[PDB]
Amino acid sequence: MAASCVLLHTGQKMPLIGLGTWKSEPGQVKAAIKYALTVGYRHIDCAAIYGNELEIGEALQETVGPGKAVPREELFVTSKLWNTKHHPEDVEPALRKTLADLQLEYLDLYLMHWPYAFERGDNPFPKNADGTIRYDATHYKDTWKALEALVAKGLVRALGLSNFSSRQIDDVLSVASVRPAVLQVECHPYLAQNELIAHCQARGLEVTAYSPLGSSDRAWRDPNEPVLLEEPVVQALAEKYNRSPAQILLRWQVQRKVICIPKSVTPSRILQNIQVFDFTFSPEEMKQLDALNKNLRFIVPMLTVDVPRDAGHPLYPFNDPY
Ligand SMILES: NC(=O)c1ccc[n+]([C@@H]2O[C@H](COP(=O)([O-])OP(=O)(O)OC[C@H]3O[C@@H](n4cnc5c(N)ncnc54)[C@H](OP(=O)(O)O)[C@@H]3O)[C@@H](O)[C@H]2O)c1
Ligand SMILES: O=C(O)c1cc(Cl)cc(Cl)c1O
């Protein structure tokens, strides 16, 4: 309880800062979880596809539960269902594998990672022939019903959506017996998602900003695109407040009640990342940061440098205006 929370429609308190775990590798992730929990983190964001749940599970078993440093009821754990696991028959075995890897009895939030499905099987990136992705045409509404059955089994407290557009979200609500509780999408001053955030508050979904720091060490990247953390306005607010640029980026979000999940393995950065509730931007400063909006998306799935992997798919979420 270093961080403040938001109330989900379920009644669960969701901390406004969580630890991101994308690219924290086995061999380092265990130390990150442990450091983050011990300095006050009560919110971990995970996914099967990140390939580190087995070692995250090792750290959680040591530190969380009856007899341990952290009670289980005070930890918010999120995971996500991968694209190969959209068929109703596969949703439950996928989740139980994640539960086993994590050594958990339940998840607090389970998200649908993408609205489109991949070919069923044990290959996370199944391919053709030409090396393009092999797709499966399971509709996200069918996946959603199968996810609801997990809530009934006590395996998950809340459900939600990742990389869904406003129309996909409303499509899900038209059939939802258990309403999604959270949308997780890319958000920061260059891609402010003001429209989609307003749409979510209308519908009772809370919003989690992924890549809240511009994800500065993503695996390829254009030479010529700006770096969010180097942004002049951000660097000058940093100096004004005696804070780091990352703290500026995160304060902007929690100030509008957007949940953030910054990833770090650096103990000093982990510490500072959750220390965003002791200062406040003036309306005019907020405005400066609201002026940076440029529709710059950093996280787009790519493959085979011999391209944008899914951009051409009919269910690709990023083609609508929001
Ligand atoms: N739903 C989805 O499809 C999806 C997609 C993308 C991301 N996510 C989630 O959101 C999380 C966060 O996003 P992200 O990992 O893409 O990137 P991010 O959190 O925006 O950026 C992390 C990068 O910034 C560095 N960093 C951390 N704190 C810093 C600080 N205080 N000052 C300067 N640099 C700092 C990290 O380095 P060090 O670690 O070395 O310290 C790392 O290179 C992910 O880990 C994942 O859990 C989900
Ligand atoms: O969105 C992600 O975090 C992500 C992570 C990994 Cl490791 C692979 C793909 Cl396609 C992703 O989309």
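Quick note: numbers on chain A are straight from Swiss-Prot, i.e. 1-306, 310-325, in order.
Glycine residues also receive a Cβ, built from the backbone N, Cα and C atoms like all the rest.
Record features (Swiss-Prot):
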- 11-22, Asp45, 162-163, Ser211, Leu213, 215-216, 263-266, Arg269, 272-273: NADP(+) binding site (BINDING)
- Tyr50 to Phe: Abolished aldo-keto reductase activity (MUTAGEN)
- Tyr50: active site, proton donor (ACT_SITE)
Using C-alpha atoms, which one of the binding-site residues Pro15, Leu19, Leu213 comes nearest to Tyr50 (mutagenesis position)?
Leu19
Ignoring the 3 unmodelled residues, how many Å lie between the Cα of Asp306 and the Cα of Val310?
9
By a simple count of other Cβ atoms within 10 Å, which of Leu19, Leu213, the binding-site residues in the record, is least packed?
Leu213
